[PDB]
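Participant: Sending over a structure as structure tokens; questions will come in a sec.
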Amino acid sequence: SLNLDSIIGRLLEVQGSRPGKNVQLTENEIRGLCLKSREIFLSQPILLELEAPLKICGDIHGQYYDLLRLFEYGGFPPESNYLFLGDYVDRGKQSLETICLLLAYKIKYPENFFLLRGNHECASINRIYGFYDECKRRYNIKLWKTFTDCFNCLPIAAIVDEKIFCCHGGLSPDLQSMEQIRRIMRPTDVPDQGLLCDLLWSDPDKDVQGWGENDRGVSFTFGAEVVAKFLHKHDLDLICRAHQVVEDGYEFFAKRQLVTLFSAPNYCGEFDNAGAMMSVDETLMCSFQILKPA
Amino acid sequence: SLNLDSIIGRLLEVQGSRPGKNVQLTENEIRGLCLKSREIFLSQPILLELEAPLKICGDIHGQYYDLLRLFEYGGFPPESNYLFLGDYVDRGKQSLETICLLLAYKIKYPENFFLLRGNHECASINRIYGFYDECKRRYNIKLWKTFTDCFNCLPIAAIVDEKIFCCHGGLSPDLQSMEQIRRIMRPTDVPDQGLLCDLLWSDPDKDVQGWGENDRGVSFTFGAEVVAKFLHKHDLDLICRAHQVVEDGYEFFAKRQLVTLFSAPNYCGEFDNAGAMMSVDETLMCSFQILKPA
Amino acid sequence: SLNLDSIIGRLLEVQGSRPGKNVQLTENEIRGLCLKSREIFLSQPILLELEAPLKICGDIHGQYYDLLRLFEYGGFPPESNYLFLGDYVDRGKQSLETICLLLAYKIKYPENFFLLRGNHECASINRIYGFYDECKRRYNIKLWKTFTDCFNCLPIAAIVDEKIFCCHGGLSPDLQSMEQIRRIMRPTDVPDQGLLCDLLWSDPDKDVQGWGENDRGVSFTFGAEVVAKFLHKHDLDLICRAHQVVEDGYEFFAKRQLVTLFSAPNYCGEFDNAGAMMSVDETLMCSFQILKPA
Amino acid sequence: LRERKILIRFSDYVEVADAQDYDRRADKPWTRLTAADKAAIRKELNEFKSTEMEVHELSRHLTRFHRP
Amino acid sequence: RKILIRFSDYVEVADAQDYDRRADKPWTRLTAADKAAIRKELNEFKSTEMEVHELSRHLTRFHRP
Amino acid sequence: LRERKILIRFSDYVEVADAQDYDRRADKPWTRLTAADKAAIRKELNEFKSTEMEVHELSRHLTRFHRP
Amino acid sequence: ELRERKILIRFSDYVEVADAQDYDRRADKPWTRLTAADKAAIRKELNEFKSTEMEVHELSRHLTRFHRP
Ligand SMILES: [Mn+2]
Ligand SMILES: [Mn+2]
Ligand SMILES: [Mn+2]
Ligand SMILES: [Mn+2]
Ligand SMILES: [Mn+2]
Ligand SMILES: [Mn+2]
């Protein structure tokens, strides 16, 4: 059986060390994290219904030590409840530490800690952008296939107190009813087009009236009119998404009807961006706290 | 009806005999101790609110003749007020004599004699580490089930003069409010993880910034920073715990913001440690009295 | 019979870890460090005659990770030559790691690495101010007596290129000829008064014309004209000492004829001081590099 | 599209703290791939997703196969 | 924050009884079969015979088969 | 005193770097020594220095003994 | 600063790969059967060899790797 507190403990023990120090979990420990977390993801709806108080965070991309600082900043679980918006692995040098801690907290606090699926939580993408290479290097290929079964069961979106719609990428032209999301069955892959694809890939663009081309070569861009229509239709107040690096870690769109969240500061050591998280309180008052590079 | 003075007398009579000699209580007498003491535990809060003068002691682990000496040293009840921090049974050879004297003193001086629950005062642990075997050899399996119902009702923590927080193991990441301890209902088992587990199992560790792995494979370790923010949060001055063998019977941590107490000298005949008690007087002045192996 | 490179490697590889983490050397390895270094100390003069290039450092007081940071900054031996001015142990938490690395480097680079005796390298002082407690806790009392034997053999002062007189404390009224230092035989204790005491205990004072009272209750204070008279008589240009915390890590006295060096930044967590070292190149051009808290 | 009462509110106070300072520059292995590499990887995914990757019956139409 | 507690610098010392405290450690000789049987015993005991308040049943520490 | 030639020079450039950032505060138990403690330590130091600590024959007059 | 210095070296994305010979490379390890007396006798032989026979430049005699008796 799973030694959950030992795994979490070992993962936290690098606090105060210089970034880059690895955590050495065993193969069976990691497999255990995947199996039990997967089970939980499937026990909970694919469209999560969450309640404030809650802190919402965006991309991490294996910047494990920035995730630790983020917890230090906003409170380690269960001091705060957390909802992550995806893109835990790839690009960074420590995707395994990042996702293992996130999965372990899902198992420790399943009613107070939630993870959404990013476009990098699928086989085809994280086969190329680092996670596969990190699994094969430090353990083996089978472990990456085990992670894939877990990723294929991640929930795709969440509504906080019937007013904040959360997903990794954004809106879809194919999204006319929330039941369309609820009806998606897991485990599943991320398709190259369609509703699930857009939820993980689409981007807002000020220069687009409705829908437009996406420089990524996947999915679409969408404009402010799309957002306003969506919020009115479902009597929502805000779209909260991630997926794009923004200077202050958060960045509003369409008259504060949408916010982009990004939690990996100094992303890839190529940008000068802060990382942010949004706190929602019981009265639906939203505030931002950011970790800025010095 | 119960013959308490007779039990205490028989239990204290072996004082001066060769260590290892068995006090022979009857089956019915032992069940009387367990039932009456259980009643008292349940009539007092699970989070004790105590007042100095008081002497605080740590692990005994069935070293019955070391317990008799401890009472010689500090005064047989009610000469002094006592607070024990758990781990009365297991490992030692005379866990029955130890727990019977302690229960009997709880019935004798219920307002001046207090017992906290240790991690060995739970079924799964003392099933393996001796106490069960001791009960079966000298009596029957049912007597061990009777002790279990008594241990499941012990209080878990204690605050002395609103300034010294006492428990067996230490702090918990899930402990944000004293009310979380007060809402723990008895009788209860000790779980494999969570608040009640950590209160009986965690260990301080100077190497850990916040939380870390516990060599025991249960619960966590915690650092000076955790202790500091805890005392400041609840306006406490000290944490008093046991659980670990320390050379002098007492040992400070985080600039004397926490103290470990251990009262079983020459533990298991494997360490050359002293056993200690901590006296707290009306001034909240603390002093240490130790029994060292010669 | 000593694997010095394995010892040094273990001491240096905690670099990057959280400050406070220990290095586990065996008792016999530490004994080997002491006995071998002691032989080297005795084979070299009690008044060292050194040559630039050289980097001179002040107190460390067991702040092991600040010593590692110092070496990172100034260059790990033998990239730079080093002279330390004493007080390696006591007060800080990791005196054993500190002195073991310094002694290992003295054995490894005996012509490029030098340690002078501070007032805390004597049994009466470091019995009280922490080192003795550290040895008893991690090893045994006998090991402390082995360090005492090694400490009793340290050189007391050093002259760099016949122009910079170096000692931990300062001048003595009983210092008329350098021969008085030379004729001191080792192993020796530190007396309660007189030349060997003053050299490790005295302090400069601006408000003193000649000699004054020392608030330590030991030795004396001395004035700037005493410094100027001393330098003229022996044709020296600078007195380089430590013994006192100064805000910038280095602080001049007597019109830059005496400098205090202190290498423990944020000393005892009580001051907001920088730690400094002084570099003397081949031309006797001196320069300062400081590690400042942020 | 304006009478619709809004419930959410945003605080005008934004907390700012320092982020850790270390070298986040990372190696980009996907930039050393060749045309043949991608073909082998596409063959690998098709074989993995067809015969190994568990997929709910009602979601097999979402499995993202690749071109040879 | 103001601190009320104080510590006394006088440590009372006395002698502990001198006897052989070494004891057998039966748990070190448990086989896999033994552990499994004991996990079975505890699960049955805790399920049917151990009194647990209704609100603390989520804390009962059951064991794997 | 005024015209003695001086060889030493000081550079005007002071290099500055960041010291490590960690909690350096540490317990100071020696401030908690009783007169009985200090008497017991004084006796220990006297026995150790007089019967065990090696000292060159010409430096035994420097040995720092403590009052009873 | 380290990242702005010009680098000349380059690496090719194509790696040639051939099949190595397929034979049994298992070999004996005589050193694993040296007794304490054997090693002590070998240390004495090396010491005699290096002190009296092995040619060493005059300026490098301090590097000669002698062994514990
Ligand atoms: Mn991303
Ligand atoms: Mn993305
Ligand atoms: Mn115990
Ligand atoms: Mn315990
Ligand atoms: Mn000092
Ligand atoms: Mn000093």
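Residue numbering: from 1, along the chain as shown.
This deposition comes from X-ray crystallography, 1.9 Å.
Every residue gets a Cβ built from N, Cα and C, even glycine.
From Swiss-Prot, for reference:
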| type | residues | note |
| --- | --- | --- |
| MUTAGEN | A:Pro45 to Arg (Swiss-Prot position 50) | Promotes SMP complex formation |
| MUTAGEN | A:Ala52 to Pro (Swiss-Prot position 57) | No effect on SMP complex formation |
| BINDING | A:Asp59, A:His61, A:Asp87 | Mn(2+) 1 binding site |
| BINDING | A:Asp59, A:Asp87, A:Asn119, A:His168, A:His243 | Mn(2+) 2 binding site |
| ACT_SITE | A:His120 | active site, proton donor |
| MUTAGEN | A:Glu179 to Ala (Swiss-Prot position 184) | Promotes SMP complex formation |
| MUTAGEN | A:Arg183 to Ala (Swiss-Prot position 188) | Abolishes SMP complex formation |
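Map these features onto the structure and tell me what's around them.
Facilitator: DSSP gives A:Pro45 (mutagenesis position) a coil state; it is part of no helix or strand. Counting every protein chain shown, the number of other Cβ atoms lying within 10 Å of the Cβ of A:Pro45 (mutagenesis position) is 14.
Within the same chain, the residues at least 6 positions away from A:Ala52 (mutagenesis position) whose Cβ sits under 8 Å from its Cβ are A:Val160, A:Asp161, A:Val280, A:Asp281, A:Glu282, A:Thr283, A:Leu284, listed in sequence order.
Around the Cβ of A:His61 (Mn(2+) 1 binding site), the number of neighbouring Cβ atoms within 10 Å comes to 31.
In the three-state DSSP scheme, A:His243 (Mn(2+) 2 binding site) falls into the coil class.
Under the three-state DSSP scheme, A:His120 (active site, proton donor) falls in the coil class. Within 10 Å of the C-beta of A:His120 (active site, proton donor) there are 26 other C-beta atoms, taking all protein chains into account.
Its Cβ taken as reference, A:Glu179 (mutagenesis position) is surrounded by 8 other Cβ atoms within 10 Å in the chains shown. Reduced to three states, the DSSP call for A:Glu179 (mutagenesis position) is helix.
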Participant: Here are the recorded positions: A:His168, A:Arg183, A:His243. Which has the lowest count of other Cβ atoms within 10 Å?
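Facilitator: Selected from the recorded positions A:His168, A:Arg183, A:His243 on minimum Cβ neighbours within 10 Å: A:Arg183.
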Participant: Around ligand 2, within a Cβ distance of under 6 Å, which of the recorded positions A:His61, A:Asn119, A:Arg183, A:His243 show up?
Facilitator: A:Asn119, A:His243
Participant: DSSP on A:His168 (Mn(2+) 2 binding site), three-state: which is it?
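Facilitator: The residue in question, A:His168 (Mn(2+) 2 binding site), is coil (DSSP, three-state).
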Participant: Relative to the Cβ position of A:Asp59 (Mn(2+) 1 binding site), how many further Cβ atoms are located within 10 Å?
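Facilitator: There are 26 of them.
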Participant: Would you list the other residues of this chain near Mn(2+) 2 - those whose C-beta lies within 8 angstroms of the C-beta centroid of A:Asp59, A:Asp87, A:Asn119, A:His168, A:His243 - in sequence order?
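Facilitator: So the extra residues in range turn out to be A:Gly58, A:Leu85, A:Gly86, A:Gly118, A:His120, A:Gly169, A:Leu200, A:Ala242.
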Participant: I'm trying to understand the geometry here, so how far is the Cα atom of A:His61 (Mn(2+) 1 binding site) from the Cα atom of A:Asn119 (Mn(2+) 2 binding site), in Å to the nearest whole number?
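Facilitator: The separation of the Cα atoms works out to 11 Å.
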Participant: Test of understanding: give the count of other CB atoms lying within 10 angstroms of the CB of A:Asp87 (Mn(2+) 1 binding site).
Facilitator: 28
Participant: Measuring Cα to Cα, tell me the gap between A:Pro45 (mutagenesis position) and A:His168 (Mn(2+) 2 binding site) in whole angstrom.
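Facilitator: The separation of the Cα atoms works out to 17 Å.
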Participant: Taking only C-alpha atoms and a 10 A limit, tell me which of A:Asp87, A:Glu179, A:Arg183 are near A:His168 (Mn(2+) 2 binding site). These are the recorded positions.
Facilitator: A:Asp87
Participant: Here's one to test understanding: among the recorded positions A:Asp87, A:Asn119, A:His120, whose C-alpha is closest in space to the C-alpha of A:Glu179 (mutagenesis position)?
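Facilitator: Result: the closest of the recorded positions to A:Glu179 (mutagenesis position) is A:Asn119.
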Participant: Here's one to test understanding: among the binding-site residues A:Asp59, A:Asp87, A:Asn119, A:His243, whose C-alpha is closest in space to the C-alpha of A:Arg183 (mutagenesis position)?
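Facilitator: The smallest Cα gap between A:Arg183 (mutagenesis position) and any of the binding-site residues is with A:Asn119.
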Participant: Based on a Cβ-to-ligand 1 distance below 6 Å, what subset of the recorded positions A:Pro45, A:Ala52, A:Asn119, A:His168, A:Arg183 would you report?
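Facilitator: The recorded positions passing the 6 Å Cβ test: none.
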